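Chemist: One structure is given below, represented as structure tokens, and several questions about it will come after.
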Amino acid sequence: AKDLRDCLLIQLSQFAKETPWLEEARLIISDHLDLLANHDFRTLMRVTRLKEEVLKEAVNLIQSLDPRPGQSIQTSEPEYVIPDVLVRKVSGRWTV
Amino acid sequence: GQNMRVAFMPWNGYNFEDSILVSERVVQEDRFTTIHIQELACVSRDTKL
């Protein structure tokens, strides 16, 4: 998608409309991303004229959108770090 | 093992050469039921990152 709003919009469109706070979440994802970026809850409420504290559920649902879904493609690869000095200090008596 | 009632009689070919017919009672009696334990382990493997 190369755009967080675009990917979020596609993910929301994938789900059914029966879920509550769907249209409001879509509206927020459309052009209200800046307030969430700054966590401007009061400014977002003033602008979008949304229900107070009812938008918290929609915000949580938007947080449950799995950002960067392509990250699952990446597989873990160990980082081969070879140390030079080893210290044990077993039962005290530290010996480098 | 278990002491199971048997008989030496060809039953419709279900004991053709080396085929054994079993009783639903034995399954109900749960005889020869086996329990197996499997082990799985994991490590952290601290990395450079």
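In order, the residues displayed for chain B correspond to 797-845 in Swiss-Prot numbering, which applies throughout.
If you're wondering, the header gives electron microscopy, 6.8 Å.
Using N, Cα and C of the backbone, Cβ positions are placed for all residues, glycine too.
A mutagenesis experiment is reported in Swiss-Prot for this position, B:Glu813 to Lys, and the note states: Disrupts the enzyme's active center.
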Chemist: Return the residues near B:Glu813 (mutagenesis position) by Cβ distance under 8 Å, restricted to its own chain and a separation of at least 6 in sequence.
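Modeler: Once residues fewer than 6 apart are set aside, B:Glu813 (mutagenesis position) is near nothing.
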Chemist: Check B:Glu813 (mutagenesis position) against DSSP and tell me helix, strand or coil, would you?
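Modeler: The residue in question, B:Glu813 (mutagenesis position), is coil (DSSP, three-state).
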